[PDB]
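A.B. asks: Let me give you the structure first, and then I'll get to my questions.
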Amino acid sequence: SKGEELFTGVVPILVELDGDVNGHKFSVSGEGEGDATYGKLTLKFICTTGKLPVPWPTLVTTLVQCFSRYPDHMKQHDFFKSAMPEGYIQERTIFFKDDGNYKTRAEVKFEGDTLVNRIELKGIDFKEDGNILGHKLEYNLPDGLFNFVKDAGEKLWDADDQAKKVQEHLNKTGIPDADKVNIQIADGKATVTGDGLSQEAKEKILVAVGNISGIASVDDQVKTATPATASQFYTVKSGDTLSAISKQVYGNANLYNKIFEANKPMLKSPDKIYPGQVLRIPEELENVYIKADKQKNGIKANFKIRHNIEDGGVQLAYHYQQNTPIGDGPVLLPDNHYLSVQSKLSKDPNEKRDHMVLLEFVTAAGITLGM
Ligand SMILES: [K+]
């Protein structure tokens, strides 16, 4: 198990992708670094040929799982590092439901002190007005400033006494940790400041202040003691039901109670949603499932990605993966396990080329009972 030595600290990363999707050719270069002790990746990608013809999110999985955090009890199962520095070949087919597919072949290996991921991608059969080539997928979840339908929500005053009325509302309705934030109201703009809340507790506070009549935006100045993926925020439409919303955002109405619970105690029952109300849509988690493929000396994985569609819905991307070592030295062939991935996409306001900034955390784990 030599290869783990190479990952004990911060390691620079080069990524190069040459892609052609339905004859639309493009290239991507990536620079940054990974820290496998923390399963952490910090990378920025640039479309070097111009504008990217597909949504950036659809390329994330293709654009170095040797940087996954494998805890001590899991190191027996870390195929990815055991193949270093000679590396591995990583191949996938990605089936976008009701649309085209990507086929990818990548070489992942050290070149000097740098871990390099060189990729060839070919996409075919996509609908030129589909969600992919039509650029209908949301890039990321809005940060920092959240917008609400200004005149929707609880009526706390007619048209610091305003911020006082808000704080009393948060308290009276039972919003957890309302006593750990400070509210400021400036002409339809609320600023919420606080420290050491959960991601979930923060989100419930933000939504409860925004769902007040006369509040058009909420400035999230709240630090979470600990990150974690944010939820989607959904604006209720005339005619909506929680069941129909669930069908759109998750794919089935049978997850409607997931939305209801995630918006308690602000929301008292499924029938009390109203047009213009913002609701938290908690992530439906997807894991990466890995298995060994010994008579090929590597591993297989399967998983799916949920890509949010901008104007409502989810585009599923089914992934099937095979990894084969490049070197002939023995490698670790793991037991069945899974990886848990948290990813955040952002933009450099000063960058002018088509790009993607990526922050990612990945951890390994053993298959659970509920699985
Ligand atoms: K409002």
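Our numbering is plain: 1 for the first residue shown, then up by one each step along the chain.
A Cβ is built for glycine as well, from the same backbone N, Cα and C atoms used for every other residue.
For the published mutagenesis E360 to G (Swiss-Prot position 222), Swiss-Prot gives the following note: Suppresses the 399 nm excitation peak, leaving only the longer wavelength peak at 475 nm.
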A.B. asks: Over the unmodelled segment of 7 residues, figure out how far apart in angstrom the Cα atoms of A159 and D160 are, rounded to whole.
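C.D. replies: Cα-Cα distance across the unmodelled segment: 15 Å.
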A.B. asks: Once near-sequence residues are set aside, which residues in the chain of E360 (mutagenesis position), 6 or more away, have Cβ atoms under 8 Å from its Cβ?
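C.D. replies: Looking at Cβ-Cβ distances below 8 Å from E360 (mutagenesis position), excluding near sequence neighbours, one finds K40, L41, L43, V341, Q342, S343, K344.
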